[PDB]
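Colleague: Pasting a structure here, questions to come.
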Amino acid sequence: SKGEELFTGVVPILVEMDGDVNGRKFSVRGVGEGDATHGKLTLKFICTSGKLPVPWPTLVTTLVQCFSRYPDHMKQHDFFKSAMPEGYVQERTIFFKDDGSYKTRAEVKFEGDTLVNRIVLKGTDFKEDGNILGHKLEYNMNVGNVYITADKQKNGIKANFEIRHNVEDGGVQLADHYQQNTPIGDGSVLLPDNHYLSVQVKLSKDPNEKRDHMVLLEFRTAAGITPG
Ligand SMILES: [Cl-]
């Protein structure tokens, strides 16, 4: 890409989320930076409406796959950078097993030299004493492997993956993700062969921060195609 030229160094990131779960409105802002040459990004998120009504880990996938590192033999398969700077709309539906669902729509694009992820999330039908509204999930994140394929119905790509959220005192809460990304521009974008993004996340807290928050470190690598 010429889009890939925009990712040769550290890129600042701004994330904004307007959320609503079972009618309860909330907002999140995140700031940080990503470096695709290191397949790494770091973000700190604050709940800018007080206390978060769902567990932080359930929002990780919603809250910039542009920073995945594609190896040389897979560069032709990086849709995300190819769509830049005009960007793409990412839509997901996330189904929490035996509980409610999130519907998300985000625009990801450069605004000047900052990458911006602007999100609206709406969650419906959650159980008041379920794992989500009840805050019964551990503060951590398991590895996710996002399987990407060309979308033959709309312009761009689709993906499917399931996230396992550890539940306090044992067991898991599954979150089944459906994803579509559609370029914003009219310009040509790369159409990838099937592959996946392997994503590892470490969640932490800022010892000096009294607001409800999440510090995220994330490593993301493309794979699923043997070298050559
Ligand atoms: Cl267990």
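Residues displayed in chain A correspond, in order, to Swiss-Prot positions 2-64, 68-232.
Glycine too: its Cβ is placed from the backbone N, Cα and C atoms.
So Swiss-Prot says this about it:
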MUTAGEN   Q69 to H  In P4; leads to no detectable fluorescence. In mut2.2; shifts fluorescence lifetime from 3.03 to 1.94 ns; when associated with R-30 and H-145. In mut3.3; shifts fluorescence lifetime from 3.03 to 1.88 ns; when associated with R-30; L-46 and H-145
MUTAGEN   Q80 to R  In Azurite; shifts the excitation and emission spectra to shorter wavelengths and increases quantum yields compared to BFP; when associated with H-66; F-145; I-150 and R-224
MUTAGEN   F99 to S  In alphaGFP/cycle 3 GFP; improves folding at 37 degrees Celsius, reduces aggregation at high concentrations, and increases the diffusibility of the protein inside cells; when associated with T-153 and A-163
MUTAGEN   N149 to K  Increases fluorescence at warmer temperatures such as 37 degrees Celsius. In Esmerald; leads to brighter fluorescence; when associated with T-65; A-72; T-153 and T-167. In VisGreen; leads to brighter fluorescence; when associated with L-64; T-65; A-72 and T-167
MUTAGEN   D155 to V  In EBFP2.0; shifts the excitation and emission spectra to shorter wavelengths and increases quantum yields compared to BFP; when associated with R-30; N-39; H-66; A-72; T-105; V-128; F-145; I-150; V-171; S-198; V-206 and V-224
Colleague: Quick check for the class: what is the C-alpha distance, in angstrom and rounded, between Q69 (mutagenesis position) and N149 (mutagenesis position)?
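Modeller: Cα to Cα, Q69 (mutagenesis position) and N149 (mutagenesis position) are separated by 12 Å.
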Colleague: In the three-state scheme derived from DSSP, which category covers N149 (mutagenesis position)?
Modeller: strand
Colleague: Measuring CB to CB from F99 (mutagenesis position), give everything in the same chain under 8 Å that is also at least six residues away in sequence.
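Modeller: Listed in sequence order: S105, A179, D180, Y182.
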Colleague: Please report the distance from the Cα of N149 (mutagenesis position) to the Cα of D155 (mutagenesis position), rounded to the nearest angstrom.
Modeller: 18
Colleague: Which three-state DSSP class does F99 (mutagenesis position) fall into?
Modeller: strand
Colleague: Specify the count of other C-beta atoms within 10 Å of the C-beta of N149 (mutagenesis position).
Modeller: 13
Colleague: Do me a favour and check the Cα-Cα span between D155 (mutagenesis position) and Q80 (mutagenesis position); whole Å is fine.
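Modeller: Computed Cα spacing between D155 (mutagenesis position) and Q80 (mutagenesis position) is 16 Å.
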Colleague: Within a 10 Å radius around the Cβ, which one of these mutagenesis positions has the most neighbouring Cβ atoms: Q69, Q80?
Modeller: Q69
Colleague: Which three-state DSSP class does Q69 (mutagenesis position) fall into?
Modeller: helix
